[PDB]
Amino acid sequence: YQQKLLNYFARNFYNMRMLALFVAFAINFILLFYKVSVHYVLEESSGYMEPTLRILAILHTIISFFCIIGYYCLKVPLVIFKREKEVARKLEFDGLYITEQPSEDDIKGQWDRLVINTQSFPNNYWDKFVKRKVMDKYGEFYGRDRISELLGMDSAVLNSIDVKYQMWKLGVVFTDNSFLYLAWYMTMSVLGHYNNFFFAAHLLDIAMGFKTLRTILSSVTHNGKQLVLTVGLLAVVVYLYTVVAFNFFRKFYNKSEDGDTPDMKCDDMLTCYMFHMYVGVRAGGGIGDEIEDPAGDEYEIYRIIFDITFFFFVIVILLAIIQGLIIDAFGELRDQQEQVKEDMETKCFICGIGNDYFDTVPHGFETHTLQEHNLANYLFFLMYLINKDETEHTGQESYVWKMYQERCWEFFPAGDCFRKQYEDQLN
Amino acid sequence: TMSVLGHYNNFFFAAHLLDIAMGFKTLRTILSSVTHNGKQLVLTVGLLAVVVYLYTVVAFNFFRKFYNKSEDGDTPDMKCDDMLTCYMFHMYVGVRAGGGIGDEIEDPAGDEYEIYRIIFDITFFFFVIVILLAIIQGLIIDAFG
Amino acid sequence: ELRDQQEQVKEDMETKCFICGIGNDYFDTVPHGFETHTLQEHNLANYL
Amino acid sequence: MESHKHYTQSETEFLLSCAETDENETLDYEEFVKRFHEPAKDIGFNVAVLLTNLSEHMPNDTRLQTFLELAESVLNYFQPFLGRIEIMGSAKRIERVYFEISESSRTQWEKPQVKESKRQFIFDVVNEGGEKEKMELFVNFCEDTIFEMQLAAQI
Ligand SMILES: [Zn+2]
Ligand SMILES: [Zn+2]
């Protein structure tokens, strides 16, 4: 029954994620009717909203817990399988764990060093002959006892489990980004019972919940590296203007209202810098809007050129750069999509001869892509080769399997299709 | 229907000016830029609404005492207490003021939450008045391209 | 303009070799012919 | 059998003649699995593979076209279960390879998640580029998709 329950939880991960999102939306919509006198809820001539928030919060916490269980039971095996495959290939080919011995850097390898000693090291890679292969290839160079020591194979209780492999798996799933995001979701949902306003932070799930919103938000993320540098450049420029203003025009920054008020000014550097960052980049017209004009002063022309240069170098150029980064992001994304479409429509993926050679036959290129060189056909062939005992392999199947084990990929056609090699008319 | 209703009230004939959208070919190319990316414009507006709501929640929880609209001292205290009033205030003022919400609220001159208010205003400005508008113009530019 | 210049440079470097510029289409008859030609036959480092 | 079965002794009477496994004059659960389930599934598949191999390897043969056209029913039934790939043979010549495609895998490849993963893989390959790394990336994607379909088979 537990296995069936876990399979049911895994099968409906996305549906219950959307359910959690809708529940959070409902909680926020109810949250919108607060009022202070302390923080009592006001209802539109009703009294049935008193437990609706509580039951919705309980439902949200339960659904979020089910979401994290389903994610741990469905998407985690992909991460484990990828990590095991990568470490197995590295150990078999490079042999870095016995030759290179990586340093304190590359923490991933150091953490993966804890899985070699485990008995069930290829738990998901379906290739349990990796230890035998590495022994057969390294025994005559690194001995036999050293490799054996390094590998180290020698409903009531169920205590016969490998705790080292479980610890390594728990370590490697904690560093995953999606699991960390789900843990943050758990923390926010749990904290929502202490304070009802903590459920507002769950609205950020719409950033990744909708595909059409990820394309919008990818424009900012595409050039997000340069946006912070632009902000830093703006901060440096504002600081330089602050230094000039403090050194020369310190007497203008006086905020006196209708005469008879105490003289409030900006004397020290920190106050002037906060004034320039808070006002002047915000006023829409630079710093000259909120300072008195130099009507009849010896520094009038200097103040005028200072204001004009500050405006033209902060409010115009920097903002133009900030919008330009987003515009270039949109253009780059569209150009990449167009290039991908053209590359897929102008040559086939496997050998890439080109459609011009296949246009001699009517609809030749479409037939070639759909029958001769098809990605689905290659994937099905690879799966059928994997899920087949070696005793039943034919000559071609054994040949392909041997090159797949050696990982040479000379059997993939490249620049030579069936029509090019075996012409219909003998020549 | 609009032409018939124009006899009951003479101002109902003003709605017939929208026929110029499809009456001229050279205007359809102009109006097709908005329609080309019209699917994403409403999503951008919704994202803006969500961001403004989050800022509203933060302001209500922390800086509720600053939203006081008192004129020349001797006036009754008009404030934004409940969530709905603060949300309407943020959607009506702050996305419209050209400089965020800090223009229409008193500055924290000598307060314990001064730096928090400053970073709140700066983040609201940089995340609503600049980035969202940049996206809105970017959609139209990409449509033209 | 900067992005277009970078894209053009990348395409020009990936579509023909620098020295003689015959083109990758002629070298595609041999499997991985163009990469071998650029890395062994016409290499800028070798000429330098 | 009144849709596509014609009233003839060789076909209509044949099923009734083969329905001698029960003395109670009624059908049973074992009839449709004893026959036409374990045989006539891989036996006919090999015949279809042989016929299509002969047709592909000997084009424009007058005698073979009649054979292909008379046996169109079996080949049409075996269209979804036929795989056609091209590999570089041991004799430096392109050789066609035929195999069997399982029905569950065919269903599992039409899910939107697998199509989205394939589209993302193509996008990443074209963006990053490369030729030697291209086949390694393709094989890695194939292995990941195979593991995902095997995991999703356990519903
Ligand atoms: Zn091809
Ligand atoms: Zn050359």
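Numbering, chain A: per Swiss-Prot, residues 4485-4521, 4556-4672, 4694-4966 in sequence.
When the header is checked for method, it gives electron microscopy, 3.5 Å.
Cβ atoms are placed via backbone N, Cα and C, with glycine included.
Of all Cβ atoms in the shown protein chains, 15 besides its own fall within 10 Å of the Cβ of A:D4645 (mutagenesis position). Among the mutagenesis experiments that Swiss-Prot reports, A:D4645 to A is described with the note: Mutant mice show systolic arrhythmogenic abnormalities. Spontaneous Ca(2+) release from the sarcoplasmic reticulum in the heart is diminished.
A:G4819 (mutagenesis position) falls within neither a helix nor a strand when secondary structure is assigned with DSSP, and so counts as coil. Experimental mutagenesis is annotated in Swiss-Prot for A:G4819 to A, with the remark: Strongly reduced calcium channel activity. Abolishes ryanodine binding.
Annotation of the mutagenesis experiment A:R4821 to A in Swiss-Prot: No effect on calcium channel activity. Abolishes ryanodine binding. The C-beta environment of A:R4821 (mutagenesis position), restricted to residues of the same chain at least 6 apart in sequence and closer than 8 Å, is empty.
Of all the Cβ atoms in the protein chains shown, 14 others lie within 10 Å of the Cβ of A:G4823 (mutagenesis position). For the mutagenesis result A:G4823 to A, the note given in Swiss-Prot is Reduced calcium channel activity. Reduces single channel conductance by 97%. No effect on ryaodine binding.
Its own atom aside, the Cβ of A:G4824 (mutagenesis position) has 14 Cβ atoms within 10 angstroms in the protein chains shown. Among the sequence features in Swiss-Prot, the mutagenesis site A:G4824 to A is noted as follows: No effect on calcium channel activity. Abolishes ryanodine binding.
Looking at Swiss-Prot, you'll find the mutagenesis A:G4825 to A noted as follows: Strongly reduced calcium channel activity. Abolishes ryanodine binding. Within the same chain, residues at least 6 positions away in sequence whose Cβ sits under 8 Å from that of A:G4825 (mutagenesis position) are A:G4819, A:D4846, A:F4849, A:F4850, A:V4853, A:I4854. According to DSSP, A:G4825 (mutagenesis position) sits within a helical segment.
Sequence-distant neighbours of A:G4827 (mutagenesis position) (same chain, 6+ residues apart, CB-CB distance under 8 A): A:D4846, A:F4849, A:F4850. Experimental mutagenesis is annotated in Swiss-Prot for A:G4827 to A, with the remark: No effect on calcium channel activity. Abolishes ryanodine binding.
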Between A:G4823 (mutagenesis position) and A:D4645 (mutagenesis position), what C-alpha distance do you get in Å?
65
To the nearest Å, how far is the Cα of A:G4824 (mutagenesis position) from the Cα of A:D4645 (mutagenesis position)?
68
